[PDB]
Amino acid sequence: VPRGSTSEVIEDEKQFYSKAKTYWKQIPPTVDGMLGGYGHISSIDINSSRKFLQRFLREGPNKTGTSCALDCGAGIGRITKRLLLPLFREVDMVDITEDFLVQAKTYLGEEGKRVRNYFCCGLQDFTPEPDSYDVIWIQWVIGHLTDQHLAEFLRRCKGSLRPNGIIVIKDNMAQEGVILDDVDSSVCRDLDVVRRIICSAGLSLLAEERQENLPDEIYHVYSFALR
Amino acid sequence: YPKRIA
Ligand SMILES: Nc1ncnc2c1ncn2[C@@H]1O[C@H](CSCC[C@H](N)C(=O)O)[C@@H](O)[C@H]1O
């Protein structure tokens, strides 16, 4: 029987979070650090993210705005730099690892002057301001939250969207079940599990897309656009 | 992050 929830795989919630914080504290503040040695795929990723996002920026009644985005688990700001700052007037970043947010000030360069808030906080402890963001971007971090905390964080994100705003989750997906990585202290969930959590947060899918052109050996990656 | 299937 596959496991269907984090409650079947996490021995100790406090250790699940503390071990992950210790893991990221020892990763270099570089794109290759953010991407687990796959820094070279960054451009494939950003190009696909941009095309996925631009779906929602078309003129019409539901056009997503371009005033402010939130980059969740932003790290040094790879996505903030290459995807979000060029499209949004301001961007906020949230990440648990202070040293990454410090490095971001260098990494982002001149355009980083349009980063407004640098929040050093776990997502599980973060309440974004109501009615603040056009796009909330959550990439390669949801596996660091328990199911309960991910559901709650998505509920708080829903409350922080502007009119026509969206949440985007982009992450690894397991073929089946819920799989623990005890080295970095994270989980990989199958598409049914992720969809269950999104539904439980009172969100609906606008779109779902598999990332193409990835190395054959890694977990498949999907993007979801939600409101 | 991009990760090898365990
Ligand atoms: N509970 C948590 N809350 C917030 N950030 C977390 C977290 N657990 C891990 N992180 C952060 O999640 C990031 C994962 S690496 C990916 C960084 C970025 N999303 C990108 O795609 O380039 C790291 O910066 C790490 O510090």
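Indices start at 1 and increase along the chain as displayed.
Quick reminder: no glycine exception, Cβ is built from N, Cα and C everywhere.
The S-adenosyl-L-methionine binding site annotation in Swiss-Prot covers A:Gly73, A:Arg78, A:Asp95, A:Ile96, A:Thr97, A:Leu123, A:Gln124, A:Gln139, and the record cites experimental evidence as its basis. DSSP assigns A:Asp95 (S-adenosyl-L-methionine binding site) to a strand. Using a 10 Å Cβ-Cβ cutoff, A:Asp95 (S-adenosyl-L-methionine binding site) registers 25 neighbours.
Here Swiss-Prot describes A:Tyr23 to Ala (Swiss-Prot position 19) as a published mutagenesis experiment; the accompanying note says: Reduced methyltransferase activity with CENPA. Residues near A:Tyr23 (mutagenesis position) in space but far in sequence (CB under 8 A, at least 6 apart, same chain), listed by position: A:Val183, A:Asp184, A:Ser185.
A:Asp181 (mutagenesis position) falls within a strand when secondary structure is assigned with DSSP. Counting only same-chain residues at least 6 apart in sequence, those with a Cβ under 8 Å from the Cβ of A:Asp181 (mutagenesis position) are A:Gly143, A:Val187, A:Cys188. A:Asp181 to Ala (Swiss-Prot position 177) appears in Swiss-Prot as a mutagenesis experiment; the accompanying note says: Induces a slight decrease in methyltransferase activity.
A:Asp184 (mutagenesis position): 16 other CB atoms within 10 A of its CB, across all protein chains. For the mutagenesis result A:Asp184 to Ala (Swiss-Prot position 180), the note given in Swiss-Prot is Induces a decrease in methyltransferase activity.
Reduced to three states, the DSSP call for A:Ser186 (mutagenesis position) is strand. Listed in Swiss-Prot as a mutagenesis experiment, A:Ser186 to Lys (Swiss-Prot position 182) is described as follows: Induces a strong decrease in methyltransferase activity.
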Quiz item: For ligand 1, which among the recorded positions A:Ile96, A:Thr97, A:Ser186 have a CB under 6 Å from it?
Solution: A:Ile96, A:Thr97
Quiz prompt | recorded positions satisfying Cβ distance under 8 Å to any chain B Cβ, from A:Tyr23, A:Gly73, A:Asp95, A:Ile96, A:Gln139, A:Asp181 | solution = A:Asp181
Practice problem: Would you kindly give the Cα-Cα distance separating A:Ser186 (mutagenesis position) and A:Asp95 (S-adenosyl-L-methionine binding site), rounded to the nearest Å? | Solution: 15
